[PDB]
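Input: a single structure, listed below in structure tokens.
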Amino acid sequence: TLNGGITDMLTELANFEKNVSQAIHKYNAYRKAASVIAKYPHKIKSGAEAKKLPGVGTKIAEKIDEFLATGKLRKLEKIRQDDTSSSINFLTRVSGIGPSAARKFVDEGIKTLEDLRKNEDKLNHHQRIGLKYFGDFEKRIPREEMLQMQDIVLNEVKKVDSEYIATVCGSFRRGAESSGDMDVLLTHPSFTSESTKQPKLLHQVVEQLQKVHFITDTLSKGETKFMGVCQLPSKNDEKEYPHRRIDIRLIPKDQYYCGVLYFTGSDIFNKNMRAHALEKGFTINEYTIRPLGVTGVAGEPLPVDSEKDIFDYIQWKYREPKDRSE
DNA sequence: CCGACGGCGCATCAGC
DNA sequence: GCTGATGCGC
DNA sequence: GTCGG
Ligand SMILES: Nc1ccn([C@H]2CC[C@@H](COP(=O)(O)OP(=O)(O)OP(=O)(O)O)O2)c(=O)n1
Ligand SMILES: [Mg+2]
Ligand code: NA
Ligand code: NA
Ligand code: NA
Ligand code: NA
Ligand code: NA
């Protein structure tokens, strides 16, 4: 990409701040800067030029000037040489192992893949599955496979009850040619913001997907959110497809628009949009958009009849999903 | 200068 | 068991 | 780390 060296540097700094420093606002600041730089249509010549962008300040501009002049950043070169930072950064690549658990494992002498592989009994369920599919989870999913996965999910959901509607969201809905995982929004007329008329709505769908061997493992599961693993079936003599992460979120049917806005993302787009809503006097979650003034107490849910209605409330021109990849 | 940083689901734990 | 905090996740 | 109040 046009300013790939710069965005890569900022992303690595963001990851260091989240995983090692345990400084979430620096992690978010670096990612916000990387995002705005990624969409800038010019090859950046200086930190001063980048500083004109919202989210890029004095310190990142200084880093951009060093990176452009030398092709490196001394701060990262030192971080890369730090054993504790390297160990923590590695451990956090396992799903379920965050900054806290990574540092605790390092303290206990568990810091390599081999260490993890002989210490499964020291991992929780999620971490154990994250270790089992360490390599598969770092592989991307081509859109062709995402289409095959979409077919299986939509068809199996239909077999359970023709009234369910499953919508693939995330990067897929934004039109990405490759995705990190599969995000599925699910609705059923029996579950609305007013009542839940049938129990096990998410459970029956998870069960059916497990029955046809599509869903292979479970990381966490509740009444409205499933987080697990799935795998496309392979043909005779064919090498198996990698196991993939899949998230399914059952949202009240009458709140589909706020739900699909949320699940489509991106994550940075949502943070940016929700922050703009706050400045405009509103608060947005996956269920509703409500006013929120100076008193600091949220009001009643406003009528939403399209994703566009949410953008209108906050005085933003509508952006198609493909234009939300921040 | 300095307060705030999007919003919430599930797993795991400690206090009562 | 219930509740609220924390960790990790979307 | 960056921003607006
Ligand atoms: N911090 C987060 C993470 C996720 N999401 C929402 C928007 C994206 C959606 C699914 O999350 P991911 O699967 O992580 O995002 P993605 O855009 O689908 O990217 P990827 O292709 O890597 O799956 O959930 C969010 O609002 N806040
Ligand atoms: Mg995704
Ligand atoms: Na700026
Ligand atoms: Na992790
Ligand atoms: Na083994
Ligand atoms: Na082993
Ligand atoms: Na996901």
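We number chain A the way Swiss-Prot does; in order, the residues shown are 10-335.
Per the header: X-ray crystallography, 1.6 Å.
Using N, Cα and C of the backbone, Cβ positions are placed for all residues, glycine too.
Taken from Swiss-Prot, the feature Na(+) 1 binding site applies to A:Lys60, A:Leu62, A:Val65, supported by experimental evidence. A 10 Å cutoff on Cβ-Cβ distances gives A:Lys60 (Na(+) 1 binding site) a total of 16 other Cβ atoms nearby, all chains included.
Look at Swiss-Prot and you will find A:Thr101, A:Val103, A:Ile106 tagged as K(+) 2 binding site, backed by experimental evidence. Residue density at A:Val103 (K(+) 2 binding site): 24 other Cβ atoms are found within 10 A of its Cβ, drawing on all protein chains shown. The secondary structure of A:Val103 (K(+) 2 binding site), as reduced to three states from DSSP, is coil rather than helix or strand.
Among the features that Swiss-Prot reports, dATP binding site is placed at A:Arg149, A:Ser180, A:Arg183, A:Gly189, A:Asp190, with the record citing experimental evidence. If you take the C-beta of A:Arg183 (dATP binding site) and look for same-chain residues 6 or more apart in sequence within under 8 angstroms, you find A:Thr273, A:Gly274, A:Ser275, A:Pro330, A:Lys331, A:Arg333, A:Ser334.
Secondary structure at A:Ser180 (dATP binding site), taken from DSSP and collapsed to helix, strand or coil, is helix. Feature annotation from Swiss-Prot assigns dCTP binding site to A:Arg149, A:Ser180, A:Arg183, A:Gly189, A:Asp190.
In the three-state DSSP scheme, A:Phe25 (mutagenesis position) falls into the helix class. Listed in Swiss-Prot as a mutagenesis experiment, A:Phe25 to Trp is described as follows: No effect on 5'-dRP lyase activity. Decreased ssDNA binding.
Over all protein chains present, the Cβ of A:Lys35 (mutagenesis position) has 16 other Cβ atoms lying within 10 Å. Here the residue is the original one, while Swiss-Prot reports the published mutagenesis A:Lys35 to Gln with the comment Reduces 5'-dRP lyase activity slightly.
A:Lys35 to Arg appears in Swiss-Prot as a published mutagenesis result, with the remark: No effect on 5'-dRP lyase activity. In the three-state DSSP classification, A:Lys35 (mutagenesis position) falls within a helix.
As a published mutagenesis entry, A:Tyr39 to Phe appears in Swiss-Prot alongside the note: No effect on 5'-dRP lyase activity. Of all Cβ atoms in the shown protein chains, 26 besides its own fall within 10 Å of the Cβ of A:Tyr39 (mutagenesis position).
Among the sequence features in Swiss-Prot, the mutagenesis site A:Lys61 to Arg is noted as follows: Abolishes ubiquitination; when associated with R-41 and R-81. Within the same chain, no residue at least 6 positions away in sequence has its Cβ under 8 Å from that of A:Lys61 (mutagenesis position).
In this chain, no residue six or more apart from A:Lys68 (mutagenesis position) has a CB-CB distance below 8 Å. In Swiss-Prot, the entry for mutagenesis A:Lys68 to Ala states: No effect on 5'-dRP lyase activity. Decreased ssDNA binding. Loss of 5'-dRP lyase activity; when associated with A-35 and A-72. Decreased ssDNA binding; when associated with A-35 and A-72. No effect on structure shown by circular dichroism. The structure shown retains the original residue.
A:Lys68 to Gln or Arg appears in Swiss-Prot as a published mutagenesis result, with the remark: Slightly reduces 5'-dRP lyase activity.
According to DSSP, A:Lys84 (mutagenesis position) sits within a helical segment. Under a cutoff of 8 A between CB atoms, and with a sequence separation of 6+ in the same chain, the neighbours of A:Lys84 (mutagenesis position) are A:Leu22, A:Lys72. Quoted from Swiss-Prot for the published mutagenesis A:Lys84 to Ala: No effect on structure shown by circular dichroism. No effect on ssDNA binding.
According to Swiss-Prot, the mutagenesis experiment A:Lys84 to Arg or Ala carries the following note: No effect on 5'-dRP lyase activity.
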Exercise for the section: Quick one: pull the CA-CA distance for A:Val65 (Na(+) 1 binding site) versus A:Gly189 (dATP binding site), whole Å only. Expected result: 27
Fill in the blank from the handout: Least Cβ-packed of the recorded positions A:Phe25, A:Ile106, A:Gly189 (other Cβ atoms within 10 Å) is A:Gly189
Fill in the blank from the handout: The answer, for which of the binding-site residues A:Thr101, A:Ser180 has its Cβ ringed by the most other Cβ atoms inside 10 Å, is A:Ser180
Fill in the blank from the handout: One should report the C-alpha separation between A:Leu62 (Na(+) 1 binding site) and A:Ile106 (K(+) 2 binding site), rounded to whole angstrom, as 34
Problem - C-alpha spacing of A:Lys35 (mutagenesis position) relative to A:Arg149 (dATP binding site), in angstrom - result: 27
Handout entry: Residues within 8 Å of the A:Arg149, A:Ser180, A:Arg183, A:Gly189, A:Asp190 Cβ centre (excluding the dCTP site residues themselves)
Key = A:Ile150, A:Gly179, A:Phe181, A:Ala185, A:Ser187, A:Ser188
